[PDB]
Amino acid sequence: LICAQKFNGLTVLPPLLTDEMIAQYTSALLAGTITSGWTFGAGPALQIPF
Amino acid sequence: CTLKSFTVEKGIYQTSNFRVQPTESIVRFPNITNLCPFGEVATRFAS
Amino acid sequence: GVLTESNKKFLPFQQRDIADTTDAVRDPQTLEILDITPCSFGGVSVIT
Ligand SMILES: *[C@@H]1O[C@H](CO)[C@@H](O)[C@H](O)[C@H]1NC(C)=O
């Protein structure tokens, strides 16, 4: 699919979230899983070594 | 009009689509002036 | 549609897509190659 479909009414609305923000979310989840534990999924987070 | 209501709640709606209207016409034919009225407007055709 | 310039080898005569929509035409006079592109159109979103 390149351009013929885009020229017969068929449009492709872009996704609401861009790839960079999804990467930022995954980075946040990793940061919480590493430096915090399971606490950050239940409100305020706690810091505890690995 | 699309919602058939008097108070639109909020958000985003897709009413219709816009297209560029054609401007003029482009007629392009090969240049020939030959005629072919071979219908007898004498020979009695055939069977 | 709109007629643009395109440069591809078109030894076969006259006209062509997945949908078989025409993409080039051989001009009956001044034989050259033109390209057909649909008029720009799109959906309208009314944010309120
Ligand atoms: C038809 O048009 C072409 C375009 O180049 C020209 O070469 C040719 O002489 C024309 N034929 C006529 C005027 O009989």
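Since chain C takes its numbers from Swiss-Prot, the residues it shows come out as 550-564, 567-599.
Positions of Cβ are set from backbone N, Cα and C atoms, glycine also.
Swiss-Prot documents C:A570 to D as a naturally occurring variant and attaches the note In strain: Alpha/B.1.1.7. Taken residue by residue with DSSP, C:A570 (variant position) is part of neither helix nor strand, so it is coil. The 10 Å shell around the Cβ of C:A570 (variant position) contains 9 further Cβ atoms across the protein chains shown.
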